[PDB]
Every structure is written in structure tokens, then in C-alpha cells.
Amino acid sequence: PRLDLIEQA
Amino acid sequence: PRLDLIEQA
Amino acid sequence: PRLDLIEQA
Amino acid sequence: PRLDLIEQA
Amino acid sequence: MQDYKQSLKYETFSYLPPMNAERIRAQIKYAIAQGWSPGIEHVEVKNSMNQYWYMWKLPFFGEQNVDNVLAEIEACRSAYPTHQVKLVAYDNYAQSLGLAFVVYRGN
Amino acid sequence: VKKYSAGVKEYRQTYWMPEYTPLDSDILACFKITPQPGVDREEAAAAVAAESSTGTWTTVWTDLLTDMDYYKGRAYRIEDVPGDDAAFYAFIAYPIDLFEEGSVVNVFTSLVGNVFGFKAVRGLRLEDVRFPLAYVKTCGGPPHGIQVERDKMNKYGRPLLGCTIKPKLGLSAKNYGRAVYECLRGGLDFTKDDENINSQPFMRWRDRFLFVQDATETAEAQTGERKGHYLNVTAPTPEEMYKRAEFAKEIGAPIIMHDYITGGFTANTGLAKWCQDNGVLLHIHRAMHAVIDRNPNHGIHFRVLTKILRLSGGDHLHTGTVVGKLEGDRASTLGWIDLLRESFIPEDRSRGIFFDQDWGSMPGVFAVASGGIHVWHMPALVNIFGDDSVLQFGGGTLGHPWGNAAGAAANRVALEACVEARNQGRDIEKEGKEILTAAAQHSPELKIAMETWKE
Amino acid sequence: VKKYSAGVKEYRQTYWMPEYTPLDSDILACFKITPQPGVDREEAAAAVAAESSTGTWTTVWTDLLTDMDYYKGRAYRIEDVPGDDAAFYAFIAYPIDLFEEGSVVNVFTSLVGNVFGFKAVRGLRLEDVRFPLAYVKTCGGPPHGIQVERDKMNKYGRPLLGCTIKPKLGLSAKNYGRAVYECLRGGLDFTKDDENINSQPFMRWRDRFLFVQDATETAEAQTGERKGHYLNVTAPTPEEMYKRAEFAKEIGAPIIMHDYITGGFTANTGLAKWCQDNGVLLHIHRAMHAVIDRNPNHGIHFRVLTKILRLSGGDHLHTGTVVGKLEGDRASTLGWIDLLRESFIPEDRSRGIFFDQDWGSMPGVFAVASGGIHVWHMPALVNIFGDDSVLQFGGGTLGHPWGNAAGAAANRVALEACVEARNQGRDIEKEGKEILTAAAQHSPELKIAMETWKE
Amino acid sequence: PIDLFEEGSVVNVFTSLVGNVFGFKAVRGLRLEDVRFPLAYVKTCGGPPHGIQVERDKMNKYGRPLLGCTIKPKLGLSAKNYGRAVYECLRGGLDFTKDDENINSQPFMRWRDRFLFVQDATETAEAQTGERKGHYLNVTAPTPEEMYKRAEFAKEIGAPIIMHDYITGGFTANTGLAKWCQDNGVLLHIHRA
Amino acid sequence: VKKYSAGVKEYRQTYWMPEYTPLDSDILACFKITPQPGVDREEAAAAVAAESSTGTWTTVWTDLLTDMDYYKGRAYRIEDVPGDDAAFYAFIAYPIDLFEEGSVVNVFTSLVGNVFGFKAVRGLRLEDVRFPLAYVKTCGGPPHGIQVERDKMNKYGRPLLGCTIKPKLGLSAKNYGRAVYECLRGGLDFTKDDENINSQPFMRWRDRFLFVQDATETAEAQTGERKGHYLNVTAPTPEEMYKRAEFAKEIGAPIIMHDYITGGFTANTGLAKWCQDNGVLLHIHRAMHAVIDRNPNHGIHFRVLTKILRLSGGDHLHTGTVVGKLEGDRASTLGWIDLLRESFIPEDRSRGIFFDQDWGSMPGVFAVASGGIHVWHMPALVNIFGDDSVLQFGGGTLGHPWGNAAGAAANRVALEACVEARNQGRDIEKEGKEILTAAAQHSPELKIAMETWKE
């Protein structure tokens, strides 16, 4: 979750 | 106003 | 008690 | 000043 | 474009031209017809923003004759010719003033 | 029911009491219900009574721990709607014990906040709510009300004049105070922050309060009339709201405003109690015919929201404009006004009033008129709202060709000419043009104002 | 415009900028506008941009004191609505300077709170709002969010189970705690006050808090699992709200709840900041498809309200049920879930998303499912909401024929059987009955629960 | 013995004596005629916050009885009308006016509005007569917090004197109020029918 | 890396991302790195990215508990330095999540505070830092800024004039107030405590505040112009700092000062928030080219420190003198000024600006000029700093042969003559002597001032 779907990714 | 239109009246 | 003897009853 | 030199401008 | 000239005001109706006798009379007739009791307050010009002006005698409770109110306005004027004079109308149902306006701006 | 039997059941046998006479202490509600197809009216009305009170979608054993007969909401009458046939009127009584004292929205959200249907209702609309006097006495109500407000500001015999500063956003604090000063010295009783002027980067709230208060004192000294500016204390948190209100009181500001939509009931109720404790007048803005109160078959009617706002507390109340509204809704405008100001409002279906509403001694609230109104609207406004109202002319004042002071004077002259004509017995709405034209002979400001906007 | 000319003017020349590319810092809004007949689309879009920003119904001289070109909202694109022809989509950009930092409703009420039309619009609806990351960083957001909440409660690998105590009203404090104790010891993670349980005559709030906390500690000791009960701190005033929250913290209650509809934004935002300062989890209830978010062509869409609630702050968010909704709106259910929990939501018209929404590091929010749901709904619920959700079974637990503990166990068994089956790769929605039937072989509580309510 | 009683709590003497003394089946009629409070006990009590001589010094009044007047009607007047009545009495030659004993904070006149208008009336009449004026603002309240709050507001606006209905309020409230009055230099008028 | 392997490793494979495009939210840094001999540039840049973010001198297993790819600082570009060959420019991006909101030094000390090298770097220097707008919005910034300060003091159309009281130490409070009174009545807008005047045995702070405030009020009454004196609230503890600031506000002092070097970031940031809450102007002194910012190849450049001070908050900022500096660094003086006052500073390598710096709506800061400046410097000062500056003449005023009042008048005449000449279109730096000589014909005070110090 949390950082899996970042704009960074 | 205020007490002119009371349920008491 | 409490609600046995209400004005509603 | 203030809004004369904005990134918006 | 015209420049707005700042001057002191006197609350309700002070932005209209000053009232003649007929316009004053019509307002008192309105207050009596509403069942309000006319009263007269007066105060020194510099104290016009106080909550409590001098009350002229008592409010004319149950007064029906407009000319009696006008006479008492004149009486108050003579007693305090430099005071601002205000006509109030007590509304005992609201315990408020139904109407209030300055009849003489004082000097 | 004395015994526990799990499972889904109908609500008609518990929550539909056609022989129930409401107690004087009951909260009464009138719902316009459109039931799901096939569902009987008595069942759907029972479903709304259940879900808004002690009902569950399935039978729970905990019901037997209390006496449902005392606590339940119960629908007691059904009436057809004049015009529609799908919908009907359900009258539901709620024992006063169901609600927190002095928390009128707890009544409101119980009634419609979270009432989806129990699968028997496809359309709900809360038309009227009878708040019994017993409940009214527990609410704070307006911190001062009409009569005390007139005494505090020393204003009698006419509607009060106000004006929102324009543009709505973008002005620095000092420029804001300049606009305020010019309006106030020209003859307005009040100016006000726009509803969405809080504390923005272009104008921080503390700077605005200081410059506005300086503007207010200056214009008051130069006119000899009491002046005010509704300082908007609407804030993201209650601490911030109270802090701004405290600063308003500290610098001597007589009146503040609160956007009820932005802030919410809890903030507003707390603010109104604070205002009574600190002698500050409270202006309330709550837009109606916006999101909540515009849809005629879906939502909460504005008269219910009006009752809530009076109980929650406010010395002024503003929603939308009244003159642009049609002559048909003018009767609804007059009924709206009476709920705000009168002590006892009798039932009148023609105005949308389904119950006698008794306010007792709860003070009335100033009704506020705004919108795109200008001098030409003044006769209708004076006739509709009467003396116990605030007529706010934002664009009508700052849009005057000669600036704020002249615009303020134009509106002030128009207002006083209409009031004087009304007191003389003239029909000011029919004679409006002639009244304004005559007053315009002595007021150049009014003359060009009438030429600026159309009759 | 450099010179002052009083009078009503059109808005197209100032507020319609078809060549405007929105800055990354702009607040973007998508309105579904139905214009007044005859009015051009570009003019009506310009009218909404004006009234929701720096526009006035008539030209004001104070506009020339500031730079409108910087501050104005400006419509920059118009699109047809797929299906309707009367309506169109207006995309309007607002400079971030127009709004108070950390006050997201000040954005909201500026946009639609008090935006009536300027006589060019007969229908308005706010579909989506792009909050730029710069603005997001100023908001408090959830006091803890999903990951921290799981760490605090030591709960991993499944949705959490909750239950509202029923009947909604009428239970004494001690009987309330009994119901809570029985649910918690049976396998629920949480119980909760009903939204309208505040402090009523039949159950004062302080007594409820004490008995509930005793119930929570007892069941936690007897299960070896962390337990909670959402204590409702919704109150008439902020002081009262904070006092109840403080008492919740004082007695060791891990979680509180707030009815956003009752309380309002200001109270909720303050409460969420308080919760982060005091390590208390915050459950938010805001009914959608109720008054505000149900009408499809009039009102504010629930995804805008969802964004506001996440920024305002809440660790859980609840509106209405999702399973009873049709398969069509399930795609809108999935999009709703993502706005709550994900860091970056890409634009997707099919789900109603008109802008990329970047949350950055703002924590996600537990999505809450409620309604008349029971064991048979569990496969769909697990499949739709996934692990980061709270499934609340009020009637589904207290309506079990063997009482709360058995009902809690039935739901707990059903939930874990569905989660285990999902982790094994089975299609749990298609195989739902078989999964529950198999688990029912070892759980008599589940077996009779499946017989109590219909598949 | 003096040891039987709490110091500075004279009613603890009083209710011990007659408050809860029914008879022990030997007495069919009791009446407390007089009580000798020894000087040792008197010294423990607060007593009047100022007393006659200090009050005359504070108000600058000498050589005659003071004149007062309760505003009438007892109930029903708005705050502004209340202040009008007060102003007219004070400017006419009265030293004091006063709230009626049962004027507290009613719907027709909330206490804070009354205090403000009365204080404006008091200042105006004092300026127009050149004599010190006062109005007994009734701080009798349902709770001690509310009582103190009203007394604090009286002091804040410069009111020289407040009143307390001992029957309504009771000993505990009155004793606390009298200590507060000495701490804050406010004169205290007591009504006990 | 998915698996744990203990041991020292190179940083190039994780912390050197030449294909990385910085996100708009990234904190960007430009380091002038001189690597250890033999170490490749890409490795040394990677070493600085590692040590200033998520890197350790040896591999730790806890890295695998989080996602390094999201959180790490990563060098993304390397450029030669124009002139040197040993050094190079490393551009490193830091995700905004690495830093506490509204705590700009937490950015600063992470970057260079404790970054020694990881044995790959023998020389480090932080040249520029791009604070993204998203981060800027979280900082308090100047409590008022240029425009609000001018509105509060009612000062327009020229630089403000100030003066530090001399001697720096040794004067009693009453003698201090005498010096202040004489300067202010002579034509200065402000006086100020010396940076190291706090509360010494010869002059306790409370006595100084009282006498200075009496001096300020007296001179304001006798000139009809608003006056101020920067009361130094720099204190050993925060309680003491706040107490002095509170006393300044209590006695009506409009402005206070804080020595950022003495006090530190935490005290200054708290003080700036306090100043905005209490409407007090805040003057900041932070000496540059002193310990920290003077060495050209070792340390933090003053423009980075300038950005920090603006975010931390101050209405005025002072470092050192600008006129004595050479014409070469005048371009760096002009760039320094723009970072303080402008909203958007574009990249410009010639001025040392490696990134576009967007301040958005964050207010600008008055630039302060001091040093051994006198009347002859006035043309250059007016030309370089322009109107939005404070020109402080300590010795230039108290060193006038006729005392403070005459000295203040000389500087005031010189300033106004230069401003008037500039507004007339004259090149005041080229015509400086003639401008002052002409003004000296009407001002004997100015005449002898020009004879006291050399052109």
C-alpha cells in the first residue's frame, strides 16, 4: 500500500 | 413582537 | 419504575 | 511588487 | 464621479432630508396606530451615543392624540434648546422600541 | 413484544400508531414520503419512524431491555400531498427523551441525517418539525435578538443597511479598511466580510480586524451614528474561531459573523453562547437553495433549517435574495420571516407550516436581504421585510459610479424615503418609482444610482 | 481593465480564459453547468468563475485596487456531458492564494456554498475538485491513518469487524455496556455508539463512557485481542466536544467517533488535530446519498465530500452501504475507496475522476461498510473493500438468535473464512455460499446465522 | 464548647443548634431566641467586607442616611428601559438604585445587558449631579460559578456595589461572595426577608 | 535490493540516478563536491545523497523494512564548476517526505548539518536549495512582510531609515532612551538595540524597554510621523524571550528584533509565529560572511541561509554592508535582494541561482543595509536597495558633530534628496555628489555631515 501507488512511481 | 404571538395568546 | 408511570402512560 | 513577478506571470 | 461628504448622522431617517411637520406627524400616527407608546428623549450633542439619554417626563403610555406628543416635543425643546431631541415609541409586546428618530439635531 | 424472535420483521405493528395523539412534549415531524412500489403507506411511514428512532433492519434482543413503547418514534397520521400522488405526508412523533437537550441538530440528524429507508422508502423529505416549547427552552437561541440589538446599536424605526465588501477576495487589509471606512461614513449601518474572507495570504485576519476596526471608529466619529462591521471569525478549528472572536471583542468590534455552512452547528452553537457571554452581536450566513434546500422533492426544507439556526443562535440570519424570487414564493418569504421573528407561528398549510411553532420568549432574529439588489429594489424590500431586517447592498454600494460613500448615501436616502413614505400611509411598492424619483431630486447620489441600474 | 466604469457587465471577457493552462498550485474545479436559456456556455462558465472568486454582479471600483488577473478564478475549458445536452462541464482554476491554508471547506463553500448564478446559470453541480499538493500539505489530514492504526491496535491481515449497538436509542448506560461487552468478547474488533447517541436523558455520556470502557477492558482480557468502542463525542458546543474527548482519553478509550453532519467541519478539524495530539483514533460518520450527495444533477458529489473528509481528518470514514448498491455503481464504489486510501489517484472519467489527485504522504483512511448487512454479504464485502476496511454489523450481530457473543462469533468466522479463501486464490464472491457453508460446519453460530437471514 | 464548630462557618453553629434538632422524644416545641457568639469565634469570621465607615469613605457620603430605590415593576422591564428608570432616579437625587431581589437573568432582561445599561445610567447621572452614585447589581445566581462571573463583570465595568439575596443564594454563596467583595473592593448589599 | 547482505558497499548503485527527473515536490540541493582522490564523481555524489538521507556507512537490515527507492535522496546530475577542476556540482533530489513540515532547518541540517562524507568526499559546500512550493506553504514565513509593514507604519515611497544606538554597550537605560529620542525626533523612522544588547548589568531589559518606549512616543508626538525602536528580545531561554516580547507588546512597542545567530532557529521560528499572533513587526539580524558564510569553498552560501530566514520568518533581514563590497559582488547583492522580496526567482547561474525558487504568496522581507555607512553612501544605497529597504546609520547618525537629531536630519535629507532625484529620472549614483551638494544648500545638518566623512 502507502508507497506502492505514488505519483513518484 | 416577542410576546404578541404566544401560544398563551 | 422510571417509565412505568409516565404521563405518556 | 508582490504579484508583478509571479510564476503565474 | 462625486466625492461622498462625511458628516455625523442620527440613525433612522437621518439620511433623508430633514422632516417637516407633516412627515413627523405621520410617523407619530404610525407609532400610535401600531399600539406603541410615544416617548421623548433628549441629550447633549456630545453624549448622543450614550445608551441612556435623558427621558422627558414619562413615556406617554396610552396616548392617542398626535398633537399631545407634538406639544411635549415643543416643551422638551424649550426646556433644553441645545439638546438633541429624539422621538421614541415603546413596544411593550417586544419590550423594544418600534421606532426612534431624532426630531431636533441639537446645537 | 415480550419475547425475542430473531429475523427481519415489518414495522407497521410497532411504528404505525394511527390512534396516537402527540404529547405536547413530542418532537413532531412531517415527512413527504415516496414509498417503494408495492409497499403500503402505513408500512413505509412506520419504516421512517423506526429508522429515525429505535428501529433496526432486523429484530434485536436488546429491544427487550428497555420499553420501546415509550421511546419509539411512531407515525400517527398520513395525508395525501396536494398535487402529487406518488408521495404522501407522514406525521411522526418523537418522545423528547430521544434527544440531547440544547442540541437541536441531534434532533435533525436523527430525523434525516442517517435515515436511508429500511427498504420501504424510495424518497424522503423533511417538510416541518414541531420543536416543543419544553425543548426550545433548553436551547441557547439568539445571543441577543432584535430588540436587544436595536438597544445596543441605538437603531430604531427603519431597516438596517449593510454591505459586503467587494471584490469578494483579493483586497489587502488596509484597502479593505478603506472600502469599509468609505461605506460606513456614507450612511451604512454595517459592512461585513464576505463569507469566505477568513485569513488568506493576501489579507491575514488580525490585520483585517485592526484596519476594519480603525475604519469603524473613524466613520462613527464622523457621522455621529453607531457603526459596525461583521468580522468573519469562521475558522478551521474551534480554538482559532474563539481566538478571532476574542480579538474582535478585545478591539471593541460590536458584531461578528459566522458562516454556518463552513463552520457547522457545533462551532456555531459554541460561538453563539460565547457571544451572549461577551455581549457581541452574531450575524449568521447559511446559504439556502444551495445543495441542501433547493430541490423541492429531495432534501430538507429551508424553514426547518431556519428553525435550527434560530435555536442554535444568531442575531442576524442570511440565506438568499427575496425580491428576485417570484410573487408565488413571496408568501413563502413572508412565512420564512415570521419563523425568524415571531413568538408564536400558527399552522398554515398554504405557507408550508404543518404545526404550530411556539418560541415562547426566545428572541427573534433579524432577517437579512442580499443578492444583486440596488436602489430600485428598496420599495419592495421595505414592504416585504419591514423594519426588523438588514438590507445588504454589496455591489449596489461599491458599484456606485462615485464610489462607496456616495453609494452608501444613495441607498441610505432611498431607504429613508421608502420608510417615510410607508409611515405616511402610501403604498410604497406601487408608488416606488415616484417615491425614489422625488427623493432623487434632493440627492444627486441617489439620482445617478437610479441611472446606473435599471428599474 | 484599468479604468472604472460602473454598471452591470458580462463576465466572458474577464473570467473565460480558454488559453489558460492551470498552474500546478491551482485549485481546479469541474462544474456541471446548465445555463439559463439563451446564455452562451462561455458566458455561464465565466459567471460561475466570477461568483466563486472575485466577481460581483455589477462592476465595483475596488477591483482596480488589486490585480484581478492574478486572483480571479477563470474557466479554461468546456466539455459536453456524455448523455445530457442541456448541461456542460466547466473547468475552472482558482489560484491557491484565494483560500485559507488548512481550511479545506473555505475552498468548498467558496466554490458552491454561496454561488447562486449571476443570472447566467440555472443549474450547478460540483463534480470534482483538484486539491494541489501544495494545499494538501497545509491540511492536518487523518490523525493516524491506516498503517498507524493497525500498528496501534495490533491488527493485521484482514478487515476489522465492528457493530453499532442497537436499538439506536433507549438503552441505559449499564445495558449499553452489557451489549458492548457481549459483542466484543464474541470476536468483534470494535463496537460503536450510534451516530445520534450523544448525551440523552436515558443515558448520560459520562455514565456511558465509564460502562463501555469497563466492557472494553473486560472483553479484551477475556479474548487476548485488542478491543475498542467508538465513543461518540459529538456535542452541542466545542467545549463539550473536547471535554468528552478528554474523558475518553483519560479512561483509556483507544478510539472516538464524530458525526461530521451533526458537528460540522470546524468541530471535526479541531477534533482531528486533538486526536493526533492525544493518540486517539477518530472514526468519522458522514451520511452520503442523504440531503447533500444523492441528487445526480443538483448538489455536491460524494467524492468531493470524501476528499474534504480526508483532509479535515479521520481514521475511519463511513457513509452508506455498498453491497446493496448495483453492480453499476460498484465501479464508483471502488473509485470512492481509492480516494480514501491511495496516495495518487489518476484521472479516470469512467469512475467520475476528472483530475489527478495527489495526496503525497497524507495517510489513507479506513473505508467503513455498514447497512443492513449480515453474514451472506461477507464474501462481497471482503472482495470489494479488501483488508483496509471496517465491516460494521449492527443488526447482523445483535439480531443473532443466540445473542451478541454468538452473533459476533458468526460474523468473525464468516470474515476469516472469506479472508482465508481469498488468500488461497479462490474467487470468494462466486464461491461465497460454499465458503460460508463449509465454515458453517465448524461454527454452529455461523450455521444458524445463515439460517436467520437469506442468502 | 467552641471546638464543636468549624471556624468562620457561623451557620455550622446555627444548623447544629436548630437545623437538625428534633427532640429525642422529650421536647414538643423549640425556638432559638439568642446566641452568644464569643469574641474568639467572631474573630474567625469574615464579617462585612467594608462596613459603615469604609463604605461612607468609598462613596464620599456623610451626615445623613443614604437614599435608595428598587426599580419597579419588579419584573418585566427590558435592560435599556431598566437603565432609563435607573438613570432618572439617580439624576433626581437618590444615592442608590437596586435590582429587585428576584431580578437575576430572565428572558426579558439578560443579566449582562442589564449590567451594561445600568452602569451607563450610573455614570451618566453621576456626571450630571456631581455626586457618587451606585446601583446594587443582583449577582444572585443558580451556581457559584455564575454568581462569581456576574460579580466579576460588575467589578470589570466599575460598578461600586452589588447585592445578594441571601434567601435565594444561601450561606455558602453569600460567605464566598462577601470574601470576594473584600478582595475586590465592591460593596455588598444583602437582602434576607 | 531485496535480500540482506551485511558489509560495506558502494553507494553508486543506489544513490546515483542519472535518469531521475526531479518531482515538483522534491527538495533539490546543489553541492560543490571535491571528492577524495581516486573516488569517481558519480560515487562521491552518491555518497552525499546517501549520508544526507537514508544511507549508512555499512549495509543495515532495517533498510528492507521500508522502500528505499521512494525515500532515498538520489543524485541525478553532475556538472563541472566553471573555474575549478577538482570540484564538481552534484544535484541531489530529496523526497519531501524526508522532512518535518514547517521546519526548514530540519531540511538544512539533514543536508549539511551532519554530513561528513562516507569516506568518499573531502570537501562539501551547499550552494543552492530548491524548496518546493508544497514545502514553502507549510512554513510560517514573515509575520507581516513588506506591504503589511508599510501599511502598519504608514510609510510609503522611500526606504526606511534606521540607526543602531552607539556605543554598542555601556549606556544606562535612561541614557539609551535619550539617544533614541534624539535620533527619532531628528527624522529616523527606527532606532534599534545593538544585537548584543539583551539584559546587562548596566542596563536591565525592562528598564530599557520602558525608557525607549517613552522616547518613541515622545518623538512620534513631536514629529507627527510613526516611529519605532527594535527592542532586542534575544534571551537565554524561550520563556525569557517570550516574556520580553510580551512586555514589548504590552507597552505598545511596534517592532522587536531577534539575533538569529544568538537565539537560533527554534527560538526565531517560535518568535515569528508569536509576532504574527500579536501584530508585532520582527527584525532579524543574522551576520553573514561571519563563521558560516564567508569561506567560498567551505560552508553554506548566504543565499541558502537567506531562504531559511525568510521561511523561518522575519519582516526585516540584516547581514552585512553592501556598498563597501566590490562591483563584482553587487550582482550577488542584487540577487540576494530578490530572494528576500520577490515571489518567483528564476534560475540564473551568473548570480549563483541554480534553481527556480517559487515563493508563491509568501510575503517579502525588507532588506537592511548597515555597516560604516554615512551620507555619501546614500546615492548608491538608494540605487541598489530601492524603496523596500531599511538603511541603518548607527555611527553615521550618532557621530554627527551636532548630535543625534542633526545627524538623523542629515541622513533624512540625503535620503529624500536621492529618492526625489531618482523619481525625476536622474542617474543618482553618477550624479550623487551634485544631488547631495544641492540638498546640502538647504540643510546645514547635511552640509557638515558631508564635511565630517569623506566622499
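In order, the residues displayed for chain G correspond to 3-457 in Swiss-Prot numbering, which applies throughout.
When the header is checked for method, it gives electron microscopy, 2.1 Å.
The backbone N, Cα and C atoms fix where each Cβ goes, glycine too.
For G:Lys168, G:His287, the entry in Swiss-Prot reads active site, proton acceptor, with the evidence type sequence analysis. The substrate binding site annotation in Swiss-Prot covers G:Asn116, G:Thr166, G:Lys170, G:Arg288, G:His320, G:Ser372. What Swiss-Prot records for G:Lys194, G:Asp196, G:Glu197 is Mg(2+) binding site, and it gives sequence analysis as the kind of evidence. Swiss-Prot lists G:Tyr72 to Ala among its mutagenesis entries, and the accompanying note reads: No longer binds N-repeats in CsoS2A; when associated with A-346 and 'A-96' in CbbS. Quoted from Swiss-Prot, the note on the mutagenesis of G:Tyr72 to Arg is: No longer binds N-repeats in CsoS2A. For the published mutagenesis G:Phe346 to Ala, Swiss-Prot gives the following note: No longer binds N-repeats in CsoS2A; when associated with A-72 and 'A-96' in CbbS.
Overlay of Swiss-Prot annotations on the structure.
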residue	record	Cβ contacts under 8 Å, 6 or more apart
G:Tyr72	mutagenesis position	G:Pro97, G:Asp99
G:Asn116	substrate binding site	none
G:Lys170	substrate binding site	G:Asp196, G:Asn198, G:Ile199
G:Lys194	Mg(2+) binding site	G:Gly164, G:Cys165, G:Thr166, G:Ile167, G:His231, G:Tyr232, G:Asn234, G:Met259, G:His285, G:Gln394
G:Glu197	Mg(2+) binding site	G:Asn234, G:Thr236, G:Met259, G:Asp261, G:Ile263, G:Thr264, G:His287
G:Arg288	substrate binding site	G:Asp261, G:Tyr262, G:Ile263, G:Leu307, G:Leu311, G:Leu319, G:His320, G:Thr321
G:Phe346	mutagenesis position	G:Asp358, G:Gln359, G:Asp360, G:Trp361
G:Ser372	substrate binding site	G:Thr166, G:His320, G:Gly322, G:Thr323, G:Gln394, G:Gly396
Three-class DSSP assignment, G:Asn116 (substrate binding site), comes back as coil
Least Cβ-packed of the recorded positions G:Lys168, G:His287, G:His320 (other Cβ atoms within 10 Å) is G:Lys168
Simplified to three states, DSSP reports G:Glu197 (Mg(2+) binding site) as coil
Cβ under 8 Å from chain F, restricted to the binding-site residues G:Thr166, G:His320, G:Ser372, picks out none
The sparsest Cβ environment within 10 Å, among the binding-site residues G:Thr166, G:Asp196, is found at G:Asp196
After the CB under 8 A filter against chain D, the remaining recorded positions out of G:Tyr72, G:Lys168, G:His287 are G:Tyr72
Students should find that the recorded positions G:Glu197, G:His320, G:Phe346 with a Cβ under 8 Å from chain A are G:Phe346
According to DSSP, G:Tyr72 (mutagenesis position) sits in helix
In whole Å, the longest Cα-Cα distance within the recorded substrate binders G:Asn116, G:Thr166, G:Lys170, G:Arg288, G:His320, G:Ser372 is 36
Those same-chain residues, other than G:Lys194, G:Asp196, G:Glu197, found with Cβ within 8 Å of the centroid of the Mg(2+)-site Cβ atoms are G:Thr166, G:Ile167, G:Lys170, G:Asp195, G:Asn198, G:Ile199, G:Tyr232, G:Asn234, G:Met259, G:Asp261, G:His287
For G:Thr166 (substrate binding site), the three-state DSSP class is strand
According to DSSP, G:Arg288 (substrate binding site) sits in coil
